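Structure first, then comments.
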Amino acid sequence: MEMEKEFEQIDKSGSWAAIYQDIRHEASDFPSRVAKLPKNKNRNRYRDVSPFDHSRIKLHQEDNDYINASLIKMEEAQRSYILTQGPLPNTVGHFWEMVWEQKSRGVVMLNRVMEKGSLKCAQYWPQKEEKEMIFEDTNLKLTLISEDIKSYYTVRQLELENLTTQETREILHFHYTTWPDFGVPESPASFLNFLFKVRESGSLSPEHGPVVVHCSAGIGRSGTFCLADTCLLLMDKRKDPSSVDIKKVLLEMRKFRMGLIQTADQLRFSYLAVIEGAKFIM
Ligand SMILES: N#C[C@@H]1COc2ccccc2C1=O
């Protein structure tokens, strides 16, 4: 069923809440035993958001290999994403260790450091060229190289140095800065624009490690980003652009991380983004 028609049918009936609860009911449930170990309590931002053991990213150290991050592997679309929480004051070094070990080219950030008057994640990147950051626990150095500030997003060039080997890489930071404090954007135009700039960078491409995507919990806005990317990629691949079932793609992705898409408004926004993306030029 063409999703544009499914869309108008749900909207006219106002059943978004009922569709959303059907997804929550059918979603996978796998063990998260490592996340719940007492040694890892200060490595988790939210008590109810944990990576499944089967899909969690492991840090390459013997001490404690744990980070709140999951590998989402979409087999037919041929895309991989790492979805993670906003780093905490004691996990900023772990975050950059993961970016290094997984060979990521891009970091996608969908939240502001402060929202609704509360801190949603640590200030984990340098704000001035001449004031670099050193993460002593993981032996990494991070320098701001350049900054390009636009109306809806900012792109930063960063240099990450492995102080152990003196190798360096260029990391692109894509920061979507205008998601509202409450609800979802009214139009998906600016989100889709931002999405097609991450692609153009090469950050989502198979010659690099998976892109690192985060918001505060790493399930809501982060969910919306990878669901819309994968659905548009499948529509360019499948003979029948009408065979792409967004609810089925979301349940496949929820086999790899719990809770992806946090509200019925985020589900509706995801539909709007995909359809329009299929409109525009597609
Ligand atoms: N390349 C490219 C672009 C840029 O932004 C878009 C926004 C909505 C729908 C499609 C697109 C593209 O394909």
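Residue numbers in this text run from 1 along the chain shown.
In case you wondered, yes, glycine gets a Cβ from its N, Cα and C as well.
Record features, source Swiss-Prot:
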- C215: active site, phosphocysteine intermediate (ACT_SITE)
- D181, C215, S216, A217, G218, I219, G220, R221, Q262: substrate binding site (BINDING)
- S50 to A or D: No phosphorylation (MUTAGEN)
- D181 to A: Substrate-trapping mutant (MUTAGEN)
- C215 to S: Catalytically inactive mutant; abolishes sulfhydration (MUTAGEN)
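Location within the structure of each feature annotated in Swiss-Prot.
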residue	record	DSSP class
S50	mutagenesis position	coil
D181	mutagenesis position	coil
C215	mutagenesis position	coil
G220	substrate binding site	coil
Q262	substrate binding site	coil
Cα distance, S50 (mutagenesis position) to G220 (substrate binding site), nearest Å?
14
Here the binding-site residues are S216, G218, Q262, and the Cα closest to that of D181 (mutagenesis position) is found at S216
Among the binding-site residues listed here (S216, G218, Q262), which has the Cα closest to the Cα of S50 (mutagenesis position)?
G218
Using Cβ-Cβ distances, find the residues under 8 Å from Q262 (substrate binding site) that belong to the same chain and are at least 6 apart in sequence, listing them in sequence order.
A217, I219, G220, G223
Give the maximum pairwise CA distance in Å, whole number, for the residues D181, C215, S216, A217, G218, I219, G220, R221, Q262 listed as binding substrate.
16
Using a Cβ cut-off under 8 Å and a sequence separation of 6 or more, which residues in the same chain sit near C215 (mutagenesis position)?
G86, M109, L110, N111, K120, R221, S222
List every residue in the same chain as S216 (substrate binding site), at least 6 positions away in sequence, whose Cβ is under 8 Å from its Cβ.
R45, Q85, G86, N111, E115, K120, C121
